[PDB]
Amino acid sequence: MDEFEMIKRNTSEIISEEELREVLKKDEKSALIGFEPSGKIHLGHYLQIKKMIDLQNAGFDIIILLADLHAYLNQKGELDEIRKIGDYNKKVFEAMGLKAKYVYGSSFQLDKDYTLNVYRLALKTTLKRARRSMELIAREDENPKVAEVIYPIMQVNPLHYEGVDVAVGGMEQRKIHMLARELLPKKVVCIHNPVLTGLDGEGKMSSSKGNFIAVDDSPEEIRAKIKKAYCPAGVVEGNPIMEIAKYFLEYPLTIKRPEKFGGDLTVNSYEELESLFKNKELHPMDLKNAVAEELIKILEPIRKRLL
Ligand SMILES: N[C@@H](Cc1ccc(Br)cc1)C(=O)O
């Protein structure tokens, strides 16, 4: 894989790929991701951080926006407590091996120019579109607040992207990013990462849903979570165990089993794994055993540093 293919690997879309190729030619390029700070950092976060690390390996300067004001607007609590969750997230991201600059949103998002741009964009953005943009992001609320529609307009504020060539986020961000594509004065390449399925297979992985493996989970804990996880024989779609295998594991993968079940299996790619599992040659228990043990090893250094 050249740089472009490394970056493209395991993303859901790049907007646009011709734009990304132009960016890669530059000496200096920057990529941004924002996160509302989360009390637990989970594999969904890790997947994206891994992508920022790809970008870093591709010579991008990395910026992590600790989106405290956004989290505030999205009902995650008071700013001071959010910022301390932010500082913890920074430690986790550093433990994952990311080399980045960290910025707290509230550092600049209360500046007069930033605020003026919020209001200018507020004039340009329909309520309907703002609300549509937040469907996968907004905290559940029986009586949606004005804060909900301020959030996306802040996210499209041009002062977040000045000197940034690439923005990365989950596919949940795509409607907001489409807003930005249309409104931003200077185009920024969007790279969208896939959204992991929840361990119970019931919806998307999320902090509020308690359906994820946190990167600092004890090995006992990871094993129990994976043991209970949705993982029907033969089915790859919406199978979180297969997702973990696709997104986190290295190949060739050596799947240890009893000789009773075929004995050790060596698989040279995720697509190879996909065919075996789909053909019912690899049973969920062994796939889970392998995924849990490889995942524990993957996360070990991170859990260890957070010690
Ligand atoms: N919308 C992202 C947070 C975010 C992302 C990007 C900016 Br700019 C501001 C905030 C959230 O879902 O984590």
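All residue numbers here begin at 1 and follow the chain in the order shown.
This entry, so its header tells us, was determined using X-ray crystallography, 1.9 Å.
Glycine is treated like the rest: Cβ placed from N, Cα and C.
In sequence order, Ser38, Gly39, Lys40, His42 are the residues of the chain that are 6 or more apart from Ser207 (ATP binding site) and have a CB within less than 8 Å of its CB. Look at Swiss-Prot and you will find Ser207 tagged as ATP binding site.
Secondary structure from DSSP puts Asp286 (mutagenesis position) in a helix. One mutagenesis experiment catalogued in Swiss-Prot, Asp286 to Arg, is accompanied by this note: Decreases the rate of aminoacylation with wild-type tRNA and increases aminoacylation with amber suppressor tRNA 8-fold. Decreases affinity for wild-type tRNA and increases affinity for amber suppressor tRNA.
Here Swiss-Prot notes a mutagenesis experiment, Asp286 to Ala, with the remark: Decreases the rate of aminoacylation more than 10-fold, without effect on tyrosyl adenylate synthesis. Here the Cβ of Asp286 (mutagenesis position) has 18 other Cβ atoms within 10 Å, regardless of which shown protein chain they belong to.
According to Swiss-Prot, the experimentally introduced change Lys288 to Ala is described as follows: Decreases the rate of aminoacylation more than 200-fold, without effect on tyrosyl adenylate synthesis.
Taking Cβ-Cβ distances under 8 Å and a sequence gap of 6 or more within the same chain, the neighbours of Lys288 (mutagenesis position) are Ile226, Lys227, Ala229, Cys231, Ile241.
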